[PDB]
Amino acid sequence: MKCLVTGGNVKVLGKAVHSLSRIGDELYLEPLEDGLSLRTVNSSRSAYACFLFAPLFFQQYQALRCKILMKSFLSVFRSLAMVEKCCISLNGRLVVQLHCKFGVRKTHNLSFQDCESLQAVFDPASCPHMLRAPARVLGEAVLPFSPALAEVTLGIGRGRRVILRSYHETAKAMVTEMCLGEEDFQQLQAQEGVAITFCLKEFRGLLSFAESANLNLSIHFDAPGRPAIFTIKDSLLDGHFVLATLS
Amino acid sequence: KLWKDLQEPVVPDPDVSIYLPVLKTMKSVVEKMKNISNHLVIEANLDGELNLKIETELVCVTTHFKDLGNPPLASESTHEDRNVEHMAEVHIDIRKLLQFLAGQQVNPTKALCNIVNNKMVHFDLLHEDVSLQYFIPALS
Amino acid sequence: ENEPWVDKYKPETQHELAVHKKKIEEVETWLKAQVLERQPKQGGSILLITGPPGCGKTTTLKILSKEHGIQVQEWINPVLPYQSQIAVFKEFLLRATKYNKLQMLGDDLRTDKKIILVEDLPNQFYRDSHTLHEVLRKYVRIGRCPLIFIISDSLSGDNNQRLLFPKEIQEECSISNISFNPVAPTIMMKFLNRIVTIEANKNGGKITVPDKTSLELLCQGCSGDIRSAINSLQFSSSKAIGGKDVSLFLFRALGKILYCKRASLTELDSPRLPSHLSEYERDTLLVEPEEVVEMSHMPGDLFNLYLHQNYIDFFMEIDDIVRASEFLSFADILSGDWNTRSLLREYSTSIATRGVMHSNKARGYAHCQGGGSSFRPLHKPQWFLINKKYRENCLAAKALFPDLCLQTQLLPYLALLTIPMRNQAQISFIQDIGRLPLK
Amino acid sequence: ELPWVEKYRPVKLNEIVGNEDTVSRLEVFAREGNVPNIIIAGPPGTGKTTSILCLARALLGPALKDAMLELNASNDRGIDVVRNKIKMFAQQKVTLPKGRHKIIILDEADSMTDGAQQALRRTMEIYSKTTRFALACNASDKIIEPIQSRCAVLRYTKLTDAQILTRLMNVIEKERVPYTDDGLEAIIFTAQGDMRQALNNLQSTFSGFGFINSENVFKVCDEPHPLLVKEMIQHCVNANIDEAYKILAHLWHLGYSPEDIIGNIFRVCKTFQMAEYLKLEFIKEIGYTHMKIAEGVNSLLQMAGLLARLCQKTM
Amino acid sequence: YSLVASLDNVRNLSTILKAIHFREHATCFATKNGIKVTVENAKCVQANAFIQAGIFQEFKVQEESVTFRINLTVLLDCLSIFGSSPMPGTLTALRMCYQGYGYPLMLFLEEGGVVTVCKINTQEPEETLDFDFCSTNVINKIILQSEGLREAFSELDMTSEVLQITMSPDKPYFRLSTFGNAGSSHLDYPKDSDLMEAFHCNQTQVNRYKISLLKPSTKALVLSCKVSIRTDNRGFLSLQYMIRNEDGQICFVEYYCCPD
DNA sequence: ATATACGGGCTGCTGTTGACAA
DNA sequence: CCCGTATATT
Ligand SMILES: Nc1ncnc2c1ncn2[C@@H]1O[C@H](COP(=O)(O)OP(=O)(O)OP(O)(O)=S)[C@@H](O)[C@H]1O
Ligand SMILES: Nc1ncnc2c1ncn2[C@@H]1O[C@H](COP(=O)(O)OP(=O)(O)OP(O)(O)=S)[C@@H](O)[C@H]1O
């Protein structure tokens, strides 16, 4: 394994690492035959986030699977990704050598333990419904909500419109009924009342990474109980997020 | 049944009514004073002198303000036997004054302080069209 | 040759467990009656599992869950490199109770029923003990899948278990109970014999098999705990070891003190009372009071109170009672200050125990215990409630006639007051003190 | 350099002259290499820590620096940082040839709080396929039951005279010190079990005398106290106050505080061979006298009165 | 009245004192040339300052030198009692008087018509070590900038216990190592850069230092413009800083630490 | 004819130093 | 500690 990242890709790599840290507690590193894969899974295994990086830096695997505590990586790339080059290899130790301005070089040796291969099963083709929209609109749509919320419900109203609500399970709390218009979204294959209920934190990490170059999301929601899929496509970057729905 | 208990607090006859200084400097001084101790003494004079005093077993600090215009008092027949150099200072706990100074963000034009001898300090502010009445109990 | 014998001979099938069949059957019928009668409207529930360490509570549950195809959810404490610990715990609980796993890559797929197992409780739960009650109430309100709690307890020093579940949340939350017992000698004997036979059949070299005479010695000094027994067997088979400390189960220590197991005065050279102390001759004793009191892990001032509560019923004469009472009073005197209360405390307990033991001359004549000692339970001191009532009544007398002496001088006047006055909650207090039963 | 108590430390495992069973079993286990977690207990001055360190060094060899963890009482053992570091070391993977594992040693574990032990007991049952524990302590009642419930408890004992004499002879032969049999007997008598104390006493005697004659040993200081009180109690048993006061006067003129004497009197009295009535009364009188002494009124007259009251009981 | 001192820009003294503030007490030294405040900790680490007579406008001393011990936290709080964020155009003036032994220290502050009076009673003195680092036995010396190590020393607070400093003429010219829970972290600094004003190391030197003693150097590094590192034959470390004020003067702060 | 488990009684009444969660 | 009772097994 040998990767040499040069340019502004360091910032987007750090943002992806931050989103994964916001989702999961451990980081799975897997060199595939077509690039690098970063994987993370929630503690209760109710959410799964994967970033596949198309060959863009130097990718060359084999001369092959690891997992690391994620707080260490998060701290390293929060304090050391503001930096003109990055180098990643596998000695034996994981070297995260980081070239900097002038002649300063910083090296980071880390400890890893053997783990199994993590994967999931998603069927985007099997999903009837489909929704597409720019990420900025959705990010603006989730701003009025308080930062202490747990569950959010997405639905399609009567009249071809979207609706985001606040699911609550006599000292109650506030409720929100934010609504949008069909003229902002670009593609809707929906129905006359199909709605789903999911979490918020992983969605917030997804939106945080998706609010950089004005990317477009894609939601494939199905009947309640079945998982939802959030897919982000870019030039040289693929990402897929799988959540769970209340049944 | 509780409608009477939320009525506007009554304002007794103030022993001394004094114009207040700029709020930012007073807030900064009080904030720096919070570290040393949790007790403060406020003193109001008849010539527009406002004194903030703390006295510990190790350090004693006193801050003076002068040239504060005394508003024309309604009772003009009760000043022939009251010493101008006399004062009606009081002592309060510095935990509720700091909140009141920190909340404000703009300096109004109706900054008034009414001080009584026994157990009461009262603040009057008015900005644009909104009036604020502040009541801080004494006896820290 | 890379794992210990504890981790190498684990029970795969149910029949390889070292637990009595009835307990396994009870856990199994509870779990299977929950699974079979799983109503769609069934709410949450909490199961409590207790027992001394090293009996096999976790392994039997895991085996029974795997046999019937049940998903289990563990709870491992997160590792620090702002959010509170309780916040993380509640978030995990909500996620586990609400949603399910996705697909994984190779699992026991056909699952829609699961239980949550929590063993590694956080420290804040031990320090506070009041967040747990709110968490349990919320779970009972919003629970779907049952919650199983596993606790490890010893005979003396059980503060954590009673602090966590103080008989009130169990009563008002409808929590069940299942208690294990130490493994019987025969079961451990048969399993140890099987293990040593398996090692012997390995051959490889001429190694001395451990002697049989030490094999029951190994099981005798372990008190029904498999893991230390296997560890000691591994240590001893290299060519007694495993002296786990005992806790003595305080209610057993009280009986040991109060029953005075005596001997028939075997011929020895013990000193005798020469001429005039002929009424103080006693038979040989086979108990050390100091070790008994120390091993119960209790403060001395509490042991003396329990002895004072429970020592009367075992006596038959009055003079011995007088002597015992005098000894107890003298033991009390030595601890009445505050600066030197902890410098000298062993004297009081030792004096009280030895006085109560020696003063019983009726019982202390060897072959004179036939017959009696019926099925009698002990009790608890009554001084605590009376003292607390005295203190609260002190305050209720002071602050409300404040213009101890008031209870000693003014309260006699109150007792001879008996006239009404202008209040509502005070007439009840007046009628409280002054209406003691009297014919 | 170092004194004789820390320079003559064994480096191998057969130089230890303590117990014979546990040491041989530990040598066999070091030969094989599948040790479980162990807890060592016993009186001070034996060599528990020496045995543990020698076992670890024999197990690892050249990879001791990067595969061993040692923790002490001077080092902070709270809950947070210790649990974090322990989990880092347990989860971290290292390569070991056949059966050697990673070793975590926590010396004097009795000083840990309940929270530290309760957080530690989880890590000691999962990562057993790549790591193992080893604990040394003095009081074994401090360690909670669940931690003991999965460990092998090895209990040492106070050394006898033969092994002490053999190792002392080895030291003398190494250092070429002229000796005498009665002087060595006196040194062993002063030792009273602990071995580092014996070596320190011998070095102190040899410092500025050049001989280990008994007179030189007693002159350069020390002397054992309890056996004098043991005779005194026997004297007061038979109503011999005149003979009882002599030893008390000797001890008081020797320079011993009342509390130090009165504690030893109680300690010797508990483990004695008398009746029950006499033991009860003696304990009562000693308790009252100790309360009086602790209150501040300490002098020779109080001890004399205590002796008189003890002698009055037997008449 | 022994010594009296007056000034119109409290900020210079305030920042000089804040650059050395990590203990609770300090010892002063008033001499015909100026003040000198020093502090020590663990009998190994020692930090000292210097405020020459050029800064002052009204300075008066009597007879010989004057020594007294003062609490640093209270003095620093009293100095900056008018807010540590003045807009350009607002200044504060102070006057201080010390009337000999056995009497407190006066402090009269004024700004824009507001006048404050405070007193600090002093209980002196202590004893100071003799850390003589004259430039005669110094073997390794370097001078370098601050913006290079702003983040570097900011990226130095972990759960480690020892910091390793190695300097050699060749290969790792100036390398810092930190061994923690996760792993090693090297921060090599080469020569011929924008922050390498003079490299004159003679022989290789590798040493270990305690994090607890060397941590409070961050405050001196933040409010600085240049840093000089010196180490002698034995291995004692001397750090020299250079701070400037608004007027355009220069003051120095020195740190002395001992190796493990 | 012999080994093993139910039944009933416990959380409880001034000063100086130290660890934990925020 | 203490007494009496219901079930597995040879
Ligand atoms: N027949 C057996 N029955 C039970 N455990 C066995 C048996 N044979 C081997 N073991 C081993 O003993 C272990 C039992 O662990 P225990 O510590 O007794 O379980 P535990 O109930 O969780 O104890 P705690 O939690 O400390 S109260 C199993 O995990 C096996 O590794
Ligand atoms: N069994 C032994 N054989 C030989 N020397 C011993 C033995 N036990 C103790 N020593 C001596 O004791 C000296 C230091 O004792 P330690 O082994 O450090 O005591 P310890 O085992 O750590 O027990 P502690 O720490 O006092 S509770 C060594 O240098 C030895 O000379």
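Using the numbering of Swiss-Prot, the residues shown for chain E are 15-274, in order.
Any Cβ shown, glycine's included, is placed from N, Cα and C.
A C-beta separation below 8 Å, combined with a sequence spacing of at least six in one chain, links E:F64 (mutagenesis position) to E:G48, E:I49, E:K50, E:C265, E:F266, E:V267. Swiss-Prot lists E:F64 to A among its mutagenesis entries, and the accompanying note reads: Reduced binding to RHNO1; when associated with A-256 and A-266.
As a published mutagenesis entry, E:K155 to A appears in Swiss-Prot alongside the note: Reduced binding to RHNO1; when associated with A-244 and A-254. Taking the Cβ of E:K155 (mutagenesis position) as centre and 10 Å as the limit, one finds 19 other Cβ atoms among all the protein chains shown.
Per Swiss-Prot, mutagenesis E:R244 to A is noted as: Reduced binding to RHNO1; when associated with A-155 and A-254. A strand conformation is recorded for E:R244 (mutagenesis position) in the three-state DSSP classification.
Quoted from Swiss-Prot, the note on mutagenesis experiment E:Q254 to A is: Reduced binding to RHNO1; when associated with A-155 and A-244. Around E:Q254 (mutagenesis position), a 10 Å sphere centred on its CB holds 18 further CB atoms from the protein chains shown.
Quoted from Swiss-Prot, the note attached to the mutagenesis of E:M256 to A states: Reduced binding to RHNO1; when associated with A-64 and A-266. The secondary structure of E:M256 (mutagenesis position), as reduced to three states from DSSP, is coil rather than helix or strand.
In Swiss-Prot, a mutagenesis experiment is listed as E:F266 to A, annotated with the note Reduced binding to RHNO1; when associated with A-64 and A-256. DSSP assigns E:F266 (mutagenesis position) to coil in the three-state reduction, placing it in neither a helix nor a strand. There are 15 other CB atoms within 10 A of the CB of E:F266 (mutagenesis position), with all protein chains counted.
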E:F64 (mutagenesis position) in three-state DSSP notation: coil
Distance [Cα-Cα, Å, rounded] between E:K155 (mutagenesis position) and E:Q254 (mutagenesis position): 11
Other CB atoms within 10 A, centred on E:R244 (mutagenesis position): 19
Number of other Cβ atoms within 10 Å of the Cβ of E:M256 (mutagenesis position) across all protein chains: 15
Residue pair E:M256 (mutagenesis position), E:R244 (mutagenesis position) - Cα distance, angstrom, rounded: 15
Rounded Cα-Cα span from E:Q254 (mutagenesis position) to E:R244 (mutagenesis position), Å: 8
